[PDB]
Amino acid sequence: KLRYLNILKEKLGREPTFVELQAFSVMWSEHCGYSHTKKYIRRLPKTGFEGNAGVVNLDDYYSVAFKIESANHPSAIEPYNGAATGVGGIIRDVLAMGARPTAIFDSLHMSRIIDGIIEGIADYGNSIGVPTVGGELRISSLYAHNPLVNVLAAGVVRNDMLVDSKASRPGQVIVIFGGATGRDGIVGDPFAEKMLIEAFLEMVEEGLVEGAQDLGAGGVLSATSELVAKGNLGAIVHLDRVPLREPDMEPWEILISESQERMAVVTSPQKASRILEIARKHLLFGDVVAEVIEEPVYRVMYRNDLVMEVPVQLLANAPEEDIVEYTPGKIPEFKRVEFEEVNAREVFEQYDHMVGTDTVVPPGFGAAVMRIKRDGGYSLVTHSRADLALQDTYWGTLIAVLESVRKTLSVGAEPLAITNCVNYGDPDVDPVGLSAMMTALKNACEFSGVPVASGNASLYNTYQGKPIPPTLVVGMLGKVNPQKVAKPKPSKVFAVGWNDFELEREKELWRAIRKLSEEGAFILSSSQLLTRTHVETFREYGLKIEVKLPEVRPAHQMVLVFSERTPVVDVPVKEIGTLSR
Ligand SMILES: Nc1ncnc2c1ncn2[C@@H]1O[C@H](COP(=O)(O)OP(=O)(O)O)[C@@H](O)[C@H]1O
Ligand SMILES: [Mg+2]
Ligand SMILES: [Mg+2]
Ligand SMILES: [Mg+2]
């Protein structure tokens, strides 16, 4: 950032005012800027139409909108408020795309089961009326003082209702509604959030939404500057029209405040009156705060006093760190780096973290499955392998992405897109690890043919000099007819695949997984072959699984199949048990 202020001072050709100073401290900070990932990201194969969340076409009529955000720092400080707020925000990003939130998917990484994080998530999720269809729980002391909370949200939006995260023409107005702005971020509540969801969609139907963006880091500042910058336009932000929680706030406060449950809507001036009516009706606070213009300047006004004015683009774009070319080495073999294997059934139940109460199949089997209609549905998988990543960064990440495809295929789904969250340590002290990650993901996608639809990033995850295990959490989207999805029943258990790994024959395993899934077999793809959750959920059906699991370690290419007949495929197949009663 030091580098960054003399750059700012260079561009501004003067010392920044107190406000500018504040305004850039946020827009240019890693979180909002992505100065270390912009380049590495642009490299990744994209798809759909990403705004505040990637939107993937699911059947030419409907599209699923999803994204996976992190809440690592705010969760480290406060677990409950940390988690719940992460849930609040990511859901808004999905909301801002015109899709109705339909699932919340977990990805916790901790030194122990922090009840604060699990409840903050469950509570908020329940209070907005959005199920937590699935999740992923990784336990390790390596995450002792740096809990990783990766929350993924998803929703459905008709393709003829997709909402853009940008301003299109000089003359539109930007509306800010939802919670009232107050000195937050120099405590969110789902009731409001719920009204925001029910209120936003409402407006969307009436064609009253021509552009939108959630309010997160940066408050009124980020949402307006980015709404106009994305469309090479400008804005005349009138801070006195922002509804305030605490009325005695200074311009710079209102502007940069980070109050929760707030949205920004870009629309036609003639539509605002209605936006504010649907907004007030749902007990929210709205008003026409900003106005999009042609001169690419970001002019912030209070009443008649000029608070600030800068080249909108200078704000939108942050200095870009260079990139480092990582050249994959030979694949090394990993050793049992273990993640404690902790059982939190009755904990998830105590806090109502039901995880899968309305899916085609209990998310305890990995890939969640949601219906869109009788014969139309999508799949959600969240994977990650820091145990391998720790050891080797490139190959451990590449593998998490491959293992995700399996999970996706073990439910009968076609992989469509990937959303990922980058949980890394310090990029400056060790910029190679980061590149080893991004490259691993760049390659894995080019290998599987699955494109990145959206993503997130959390860097500088360190505890007094120590960086967290390189952790890229993979969020894959699958397509799938629910009717064809396989449900568990009494059958024999098989071990299909190799106890080891080989990048080439990954696709042969994908091939076998498909042949079998389609023949109606029920498959399981987890690095441990079988776990607590699996066993337990089989009981849900009144099934007792009895198998003699071979030994993989610690990155194999084998799944478990449960069918009547023996699997006839062009890959190792060995019978190993039952599943009855
Ligand atoms: N790791 C990533 N993979 C793919 N896209 C990413 C990644 N990190 C950031 N992005 C994209 O960069 C853009 C800005 O990200 P972000 O600031 O998180 O937007 P938002 O405030 O809506 O979360 C978005 O398109 C986001 O999806
Ligand atoms: Mg942003
Ligand atoms: Mg956003
Ligand atoms: Mg966001």
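For chain A, we keep the numbers from Swiss-Prot: what you see runs 2-187, 209-603, in order.
In case you wondered, yes, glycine gets a Cβ from its N, Cα and C as well.
Record features (Swiss-Prot):
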ACT_SITE  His32  active site
BINDING   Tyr35, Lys68, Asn442, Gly477  ATP 1 binding site
BINDING   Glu70, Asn478  Mg(2+) 1 binding site
BINDING   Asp94, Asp236  Mg(2+) 2 binding site
MUTAGEN   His32 to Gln  Loss of FGAM synthase activity
MUTAGEN   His32 to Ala  Loss of FGAM synthase activity
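On the backbone, the CA of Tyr35 (ATP 1 binding site) and the CA of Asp236 (Mg(2+) 2 binding site) stand 18 Å apart. Annotated pair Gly477 (ATP 1 binding site) and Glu70 (Mg(2+) 1 binding site), C-alpha to C-alpha distance, rounded: 7 Å.
In sequence order, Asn53, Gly90, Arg93, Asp94, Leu96, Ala97, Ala245, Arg284, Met285, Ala286 are the residues near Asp236 (Mg(2+) 2 binding site), counting only same-chain partners six or more apart with C-beta under 8 A.
Annotated ATP 1 site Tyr35, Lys68, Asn442, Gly477; additional same-chain residues within 8 Å of its Cβ mean position, judged by their own Cβ, are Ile42, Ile69, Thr441, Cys443, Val444, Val474, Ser476, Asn478, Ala479.
Think of the gap as 21 residues with no coordinates, bounded by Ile187 and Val209; the Cα atoms of those bounding residues are 14 Å apart. The binding-site residues examined here are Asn442, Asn478; by Cβ neighbour count within 10 Å, the least packed of them is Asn478. Listed in sequence order, the binding-site residues among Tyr35, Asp94, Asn442 whose CB lies under 6 angstroms from an atom of ligand 4 come out as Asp94. Residues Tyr35, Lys68, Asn442, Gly477 are listed as the ATP 1 binders, and the farthest two of them sit 16 Å apart at their Cα atoms. Counting in whole angstrom, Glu70 (Mg(2+) 1 binding site) lies 8 from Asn442 (ATP 1 binding site) by their C-alpha atoms. Annotation for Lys68 (ATP 1 binding site): spatial neighbours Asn53, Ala54, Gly55, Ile91, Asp94, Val95, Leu153, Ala154, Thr441, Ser476, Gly477, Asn478, criterion Cβ-Cβ under 8 Å with sequence separation of six or more. Ranked by Cβ neighbours within 10 A across all protein chains shown, the binding-site residues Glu70, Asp94 are led by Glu70.
In this structure, the recorded positions that sit close to ligand 3, with a C-beta under 6 angstroms from any of its atoms, are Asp236, chosen from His32, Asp236, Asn478.
Other C-beta atoms found within 10 angstroms of the C-beta of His32 (mutagenesis position) number 18, with every protein chain shown included.
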